[PDB]
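Engineer: Here it is, the structure in full.
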Amino acid sequence: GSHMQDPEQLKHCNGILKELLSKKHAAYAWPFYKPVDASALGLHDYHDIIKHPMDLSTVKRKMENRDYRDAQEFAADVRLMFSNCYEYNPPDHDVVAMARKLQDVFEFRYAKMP
Ligand SMILES: Cn1cnc2c1c(=O)[nH]c(=O)n2C
């Protein structure tokens, strides 16, 4: 059920999303900008292992379209994106190191929800 605080909490989520996409974090956010193109990258098992792909452009579309009804729904998708990275790749992969840094940006600012 919708709460009067949901619009304002979703604005905080939108601010986080804008930050994740910003130049400040681009050195480690870039693998998460667009859907994984598994065929182009030679990752021919990606869709056998990752049943629910997610990326920041999809989060952005869902925000713009008012798909997310509350902050928890938004956070679940961002976390799904990171989890997919932790599931698919070995833990010493550079993309995992980038995911951990971007997730730290996300989690610390999400925790500051007004
Ligand atoms: C999210 N993303 C974007 N590019 C990649 C990945 C990944 O998980 N593994 C991986 O190997 N590559 C190249």
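Residue 1 is the first one shown; counting continues down the chain.
How was it done? The header gives X-ray crystallography, 1.1 Å.
Cβ atoms here come from the backbone N, Cα and C positions, even for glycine.
Take a look at what Swiss-Prot says about it:
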type	residues	note
MUTAGEN	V36 to A (Swiss-Prot position 376)	Abolished binding to histone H4 acetylated at 'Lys-12' (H4K12ac)
MUTAGEN	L41 to A (Swiss-Prot position 381)	Reduced binding to histone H4 acetylated at 'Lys-12' (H4K12ac)
MUTAGEN	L43 to A (Swiss-Prot position 383)	Reduced binding to histone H4 acetylated at 'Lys-12' (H4K12ac)
MUTAGEN	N89 to A (Swiss-Prot position 429)	Abolished binding to histone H4 acetylated at 'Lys-12' (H4K12ac)
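Can you walk me through where each of these features ends up in the structure?
Structural biologist: For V36 (mutagenesis position), the number of other Cβ atoms no farther than 10 Å from its own Cβ, over all displayed protein chains, is 21.
Contacts of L41 (mutagenesis position) defined by a Cβ separation under 8 A and a same-chain sequence distance of 6+ are given as none. Under DSSP, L41 (mutagenesis position) is assigned to a helix (H, G or I) in the three-state scheme.
Cβ neighbours within 10 Å of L43 (mutagenesis position), excluding its own Cβ and spanning all shown chains: 15.
Sequence-distant neighbours of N89 (mutagenesis position) (same chain, 6+ apart, CB under 8 A from its CB) are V95, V96.
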Engineer: For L43 (mutagenesis position) and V36 (mutagenesis position), what Cα-Cα distance in Å is obtained after rounding to a whole number?
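Structural biologist: Cα-Cα distance, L43 (mutagenesis position) to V36 (mutagenesis position): 9 Å.
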